[PDB]
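Engineer: There's a structure below that I have some questions on.
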Amino acid sequence: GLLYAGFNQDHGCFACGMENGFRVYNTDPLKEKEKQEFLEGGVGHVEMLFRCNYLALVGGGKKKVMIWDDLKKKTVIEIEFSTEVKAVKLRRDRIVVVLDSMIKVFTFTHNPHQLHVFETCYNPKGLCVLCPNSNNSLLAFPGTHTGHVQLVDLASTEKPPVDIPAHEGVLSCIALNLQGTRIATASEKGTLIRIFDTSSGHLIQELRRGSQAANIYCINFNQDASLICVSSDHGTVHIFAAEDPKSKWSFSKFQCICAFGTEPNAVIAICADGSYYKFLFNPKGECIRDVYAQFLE
Amino acid sequence: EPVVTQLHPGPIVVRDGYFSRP
């Protein structure tokens, strides 16, 4: 009955959308925090805000967004749209709603109102990243020119946007590091992962997954953005050295969304079929399976 | 034109550390 799963902003937690509601977990160690069997229509998307009491929920038909106060156990805000809502991103002062062709920014008050609209290319995957840091309101998304990422500063919206020619074809994945300073992107060819500085838009690192094609599902940095982990559509997760001088291949591999765990040599993986894996690795790339659990039960 | 609907009077107040670590 699982419809969606995503990590929160520091990957300390993940949240799942169910046909019968939603669930919130602590990532490492795997501990279920809350469950809400109450929504009959289910939720297709769930966004957290670190470990705060609010979640953003995408309704049954994905037409309405619901702001859920879990300390009050109630929807306190509802925003209805005339298009499918593909994704929602939160920071302390902003609610960002991703439609398949545009992104719409609202205040985060008891009665939100619209602030900005941003045209995107066709964005059925709802790709978007939003830094939540107090000193960095970076918002990034697929530009109208296919394969380019547009970077906007929500604290300084009068500027012109930075435009990164990340790929020549359709983007498939975009991730942001914890410091808001690096973005990693991949296209549907999935052959190169490319990491860019967010204030200048210039290439920092390019990694090779393989000459062959495999569809990226998720990318994530570790705490200091010295490693990244990547999951592929044939039950495959690679990790990479992110600040190595030259262009490099995968440090390590193992056999879905993925993030680094509590310990700096730990990696977590959560699968659409209900599986949860924790793996441990070595400076040289040995990958040990540590935990397997069916986290839905 | 999206339709915003408010369903609770008081302000929004971010309570960090709600989903505490085990």
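To match Swiss-Prot, the residue numbers of chain A are left as they are there, and the shown ones run 12-74, 81-263, 282-290, 297-338.
Note that Cβ sites are derived from N, Cα and C of the backbone, with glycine treated the same way.
So Swiss-Prot says this about it:
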MUTAGEN   A:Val35 to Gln  Strongly decreased interaction with ATG2A; when associated with 59-Q--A-62
MUTAGEN   A:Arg62 to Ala  Does not affect binding to phosphoinositides
MUTAGEN   A:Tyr65 to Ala  Strongly decreased interaction with ATG2A; when associated with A-125
MUTAGEN   A:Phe125 to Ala  Strongly decreased interaction with ATG2A; when associated with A-65
MUTAGEN   A:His184 to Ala  Abolished binding to phosphoinositides
MUTAGEN   A:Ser204 to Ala  Abolished binding to phosphoinositides
MUTAGEN   A:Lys206 to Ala  Abolished binding to phosphoinositides
Engineer: Just name the mutagenesis positions among A:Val35, A:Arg62, A:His184, A:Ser204, A:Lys206 whose Cβ comes within less than 8 Å of a chain B Cβ; none is a fine answer.
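Structural biologist: Cβ contacts with B, in sequence order: A:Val35, A:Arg62.
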Engineer: Which residue, of the mutagenesis positions A:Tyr65, A:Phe125, has its CB surrounded by the fewest other CB atoms within 10 A?
Structural biologist: A:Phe125
Engineer: Of A:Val35, A:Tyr65, A:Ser204, which is closest to A:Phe125 (mutagenesis position) if I measure between C-alpha atoms? They're all mutagenesis positions.
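Structural biologist: Going through A:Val35, A:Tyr65, A:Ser204 one by one, the Cα closest to that of A:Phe125 (mutagenesis position) is A:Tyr65.
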Engineer: At the Cα level, what's the spacing in Å between A:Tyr65 (mutagenesis position) and A:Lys206 (mutagenesis position), rounded?
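Structural biologist: That comes out at 36 Å between the alpha carbons.
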Engineer: State which of the following mutagenesis positions has the fewest other Cβ atoms within 10 Å around its Cβ: A:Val35, A:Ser204, A:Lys206.
Structural biologist: A:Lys206
Engineer: Whole-number Å only: compute the distance from the Cα of A:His184 (mutagenesis position) to the Cα of A:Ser204 (mutagenesis position).
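Structural biologist: Their Cα atoms are separated by 6 Å.
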Engineer: Given 6 residues with no model between A:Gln290 and A:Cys297, what whole-number C-alpha distance in angstrom do these ends have?
Structural biologist: 10
Engineer: Counting across all protein chains shown, how many other Cβ atoms sit within 10 Å of the Cβ of A:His184 (mutagenesis position)?
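Structural biologist: Around A:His184 (mutagenesis position), other Cβ atoms within 10 Å: 22.
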Engineer: Distance between A:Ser204 (mutagenesis position) and A:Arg62 (mutagenesis position) at the Cα atoms, whole Å?
Structural biologist: 31
